Amino acid sequence: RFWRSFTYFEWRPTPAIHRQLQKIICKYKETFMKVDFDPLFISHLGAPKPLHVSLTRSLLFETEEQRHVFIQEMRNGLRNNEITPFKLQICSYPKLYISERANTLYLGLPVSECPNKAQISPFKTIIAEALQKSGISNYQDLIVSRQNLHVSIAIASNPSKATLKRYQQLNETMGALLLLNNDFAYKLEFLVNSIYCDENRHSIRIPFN
């Protein structure tokens, strides 16, 4: 019906990292079980698939012109804030995140707040400003909070209304157990050279500098 977008960083994990993400997923599910998860970085034919960090929810633009202004203002905001490439640090301990339409659960890795703070802080006002300029003035609910930034690495197969209802309480229970049970000793990070704004047709890559 409309002209949608959403904004993200992309990660193309190497086979070395695939192996680590697979271990994380297996050990989480071991700890959980005493629901199944499919990896998001492997396709159904067994090929690599990119991961991402979502910086916004879905952005509904009623006109193609408004979405265009958004994308221009993203680029302008990046140029004026002098954004250059940086590495983004990713936590090795996962938790559950609810999908945007709330019927799916993902196993995700937090984008850790403290070591990325200086790198990530500018994007909030850059996005907020591009959103307001393009007609979305109620932007607060659309920009992902720093504490919710994450990379989904698996999708829960076949959840349950009850399990979906109580995912946050499951997170409390599992978070405690993961610290007692599991020892995820991986140094996860990736280079961010650009930011993407999706469109149905194709994803617009906006280079930094």
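Numbers in chain A track Swiss-Prot; the residues on display, in order, are 73-106, 116-290.
According to its header, this structure was worked out by X-ray crystallography, 1.8 Å.
Yeah, the Cβs are placed from backbone N, Cα and C, and that goes for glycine too.
Here the residue is the original one, but Swiss-Prot notes a mutagenesis experiment at this spot, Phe78 to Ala: Slows growth phenotype. Secondary structure from DSSP puts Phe78 (mutagenesis position) in coil. Non-local contacts of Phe78 (mutagenesis position) by the CB criterion (under 8 A, 6+ apart in sequence, same chain) comprise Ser135, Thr137, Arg138, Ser139, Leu140, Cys278, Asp279.
Under mutagenesis, Swiss-Prot gives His133 to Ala with this note: Cannot restore cell growth in USB1 depleted cells. Long-range neighbours of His133 (mutagenesis position) (same chain, six or more residues apart, CB within less than 8 Å of its CB): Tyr80, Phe81, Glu82, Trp83, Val232, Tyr277.
Annotation note: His133 (mutagenesis position) sits in a strand segment as assigned by DSSP. Taken from Swiss-Prot, the feature AMP binding site covers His133, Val134, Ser135, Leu223, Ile224, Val225, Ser226, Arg227, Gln228, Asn229, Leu230, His231, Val232, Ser233, and the record attributes it to similarity to another entry.
The active site, proton acceptor annotation in Swiss-Prot covers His133.
In the three-state DSSP scheme, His231 (mutagenesis position) falls into the strand class. Residues annotated as UMP binding site in Swiss-Prot, with similarity to another entry given as evidence: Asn229, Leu230, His231, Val232, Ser233.
The Cβ neighbour count for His231 (mutagenesis position), using a 10 Å radius and every protein chain shown, is 21. In Swiss-Prot, a published mutagenesis experiment is listed as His231 to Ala, annotated Cannot restore cell growth in USB1 depleted cells.
Annotated active site, proton donor per Swiss-Prot: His231, in sequence order, evidence recorded as sequence analysis.
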Residues close to UMP site centre defined by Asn229, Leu230, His231, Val232, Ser233, Cβ within 8 Å: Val134, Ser135, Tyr178, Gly189, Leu190, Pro191, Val192, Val225
Fewest other Cβ within 10 angstroms of its own Cβ, chosen from the binding-site residues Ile224, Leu230, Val232: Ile224
Around the Cβ of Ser135 (AMP binding site), the count of other Cβ atoms that are within 10 Å: 19
Unmodelled stretch of 9 residues - C-alpha distance in Å from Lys106 to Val116: 12
Local Cβ density at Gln228 (AMP binding site) - other Cβ atoms counted within 10 Å: 9
